[PDB]
Structures are given as structure tokens and as C-alpha cells.
Amino acid sequence: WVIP
Amino acid sequence: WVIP
Amino acid sequence: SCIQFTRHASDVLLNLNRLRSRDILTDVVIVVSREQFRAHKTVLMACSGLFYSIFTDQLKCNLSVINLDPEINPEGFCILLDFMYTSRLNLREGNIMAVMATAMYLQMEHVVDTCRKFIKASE
Amino acid sequence: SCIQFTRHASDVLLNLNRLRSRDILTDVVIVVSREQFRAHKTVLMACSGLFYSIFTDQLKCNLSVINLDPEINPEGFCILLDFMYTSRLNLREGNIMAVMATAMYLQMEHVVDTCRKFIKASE
Ligand SMILES: N#Cc1cnn2c(Nc3ccc4c(c3)CC(=O)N4)cc(Cl)nc12
Ligand SMILES: N#Cc1cnn2c(Nc3ccc4c(c3)CC(=O)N4)cc(Cl)nc12
Ligand SMILES: [Cl-]
Ligand SMILES: [Cl-]
């Protein structure tokens, strides 16, 4: 999971 | 396009 | 010896979400209490262990309407349906419990994982 | 304020290809001369300007069979259909002309681009  |  | 187009999978998913927004080729309505959500069975199966089980069933595969358990929160389902079609999860303090419970019911393991990690960080 | 799952789009496409291999929820047969290819209309539209045009048409959207132009090469179509479902293109010296012509007909601009670049390098 990432900060887009 | 890339070499997978 | 294949070559691969990096953005292809993302481009496909973007167009599947455009089809959903325009209600093109949607073949099922998911009923969550008083709310209705139109979707493509193939996308639902590809994202969810629950829908994969439902739509491989020789009788349920032909249903145009699926009713979820009355304990399922419509907003939680909406957030997860948006995630299925975009890879983006609108996870907030006010919705995390509903999102995690809906993801457990829908058998969306990666979403359950992250909800667990976000809750653990706040305790 | 969304979070994003990096591998989600690839995971969706992998499951759509599994559905195609098992012939689950395929709703169209594409006829290319003597050969037949089963597929999902939604994936075809998401990948191809030609299929996007065909399946948004108020009459053609309901057809279970689509016949392509007799000049279309079945192997070229097969390679492009595999690409649609996997992001992988089996581009070879012996098939590049057929792949590029099929990609032009199907309106798959990124495939046409690369075929053009690979041909230019060999001249
Ligand atoms: N054919 C086919 C096919 C269509 N969909 N699909 C799967 N869908 C699925 C099943 C379980 C889970 C998820 C997705 C996300 C998750 O957390 N669990 C799996 C397989 Cl093995 N195959 C298929
Ligand atoms: N709704 C919808 C929807 C479903 N599919 N789709 C598009 N599919 C497409 C159209 C043209 C081209 C390609 C894909 C690959 C290419 O080279 N050209 C576009 C839009 Cl703007 N919208 C949609
Ligand atoms: Cl997931
Ligand atoms: Cl393309």
C-alpha cells in the first residue's frame, strides 16, 4: 500500500 | 514497454 | 521472449471503471439494505473471494440480483466497490471499522490486512 | 486522502485471464477466418478502440458473435487477445507485420507504436  |  | 506494457493493467481497470460509471454491460445489482450497486460480475469475482464463490456457483451465476447480509454497511460496500474498480481505498477514522468488517465478509485479504495495521497503530 | 494497493490492477487482470482460460462469463465469440476466440466484451472494449466502438453500438452490443475482416490474421489476433488479458506481447520477427496490421485494425495505439519502433530498428 502507498500514498498515490 | 519493458523486458519483464 | 514477450515484451510488457507497464501501464496496461491500470489502463484496463480505468476503462472498466468508466463502463461502471456509464452503466455499460453491468450484469448484476448488489443490494445492501436500502441501497443498490450495479457492477460487472467478472470484476467482482476478480476482487473478492465471496463473489468468486457466488458467481462460480451453477445457480447463483445466473442471478441478476444478489442480496448481502443485513449487517453489511452500504458505505463500507461503496468504498470497497470503488477500491475494486480503482485500486484506491478511501480509509478514514470514521469508516475503518465498517470497511474492515465488509472486507472480511467479501474476503478481500489485502484490504483486511491494512485495516488491521491502521487500527493497531491507533491503539 | 485515499491509499492505493500497487498490485491491485495486475491482480484483477490475472483473474480476468483465469476467467477467460476457464471460459467463465465470456459473452462473445470473435471469428477470425476459420478460428474462434471466446472473450469478455468489457475487456475487449477496455483494450481496443474497434471493440469499444462495436460494443457501444445499440445493435452490435447484443451480438454473441463478431466476424472480423477476412484480411485479419488469426495468429496476430491471438497474440493481441493474449496481450489484452496479460500486458505481455509475443512480438517476433515472423509475426511483427501481422501483429502491427491487426493492432491498427483493432485500434490498439501502444502496440502499433512499438511495432513501428521495432520495424524501424531493423531497416
Ligand atoms: N477463473 C477465475 C477467477 C476469477 N476470480 N478469481 C479469483 N478471485 C479471488 C478469490 C479469492 C480472493 C480474491 C479474488 C481476493 C482475495 O483476497 N481473496 C481467484 C481465482 Cl484462483 N480464480 C479466479
Ligand atoms: N465506458 C467505457 C469505456 C470502455 N472502454 N473504453 C475505451 N476503450 C478504448 C478506446 C480507444 C482505444 C483503447 C481503448 C486502446 C487504444 O489504443 N485506443 C475508451 C473510453 Cl474513453 N471509454 C471506455
Ligand atoms: Cl484486496
Ligand atoms: Cl494498446
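Residues displayed in chain D correspond, in order, to Swiss-Prot positions 7-129.
Recorded method is X-ray crystallography, 1.9 Å.
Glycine residues also receive a Cβ, built from the backbone N, Cα and C atoms like all the rest.
Quoted from Swiss-Prot for the published mutagenesis D:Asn21 to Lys: Abolishes interaction with NCOR2 and HDAC2, no effect on interaction with CTBP1 and transcriptional autoinhibition; when associated with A-116 and 376-Q--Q-379. D:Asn21 (mutagenesis position) falls within a helix when secondary structure is assigned with DSSP. Around D:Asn21 (mutagenesis position), no same-chain residue at least 6 positions away in sequence has a Cβ under 8 Å from its Cβ.
Secondary structure of the domain 'BTB' (D:32-99) per DSSP (helix as H, G, I; strand as E, B; remaining residues coil): 31 helix, 15 strand, 22 coil. The domain 'BTB' feature in Swiss-Prot is assigned to D:32-99.
Within 10 Å of the Cβ of D:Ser59 (mutagenesis position) there are 12 other Cβ atoms, across all protein chains. In Swiss-Prot, a published mutagenesis experiment is listed as D:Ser59 to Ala, annotated Abolished ubiquitination by the SCF(FBXL17) complex.
According to its DSSP assignment, D:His116 (mutagenesis position) is helical. All chains included, 16 other C-beta atoms sit within 10 angstroms of the C-beta of D:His116 (mutagenesis position). Quoted from Swiss-Prot, the note on the mutagenesis of D:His116 to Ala is: Abolishes interaction with NCOR2 and HDAC2, no effect on interaction with CTBP1 and transcriptional autoinhibition; when associated with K-21 and 376-Q--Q-379.
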Are any of the mutagenesis positions D:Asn21, D:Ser59, D:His116 near ligand 4, with a Cβ under 6 Å from it, and if so which? D:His116
Cα of D:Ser59 (mutagenesis position) to Cα of D:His116 (mutagenesis position), in Å and rounded, measures 18
What remains of the mutagenesis positions D:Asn21, D:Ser59, D:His116 after requiring a CB under 6 angstroms from ligand 1 is D:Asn21
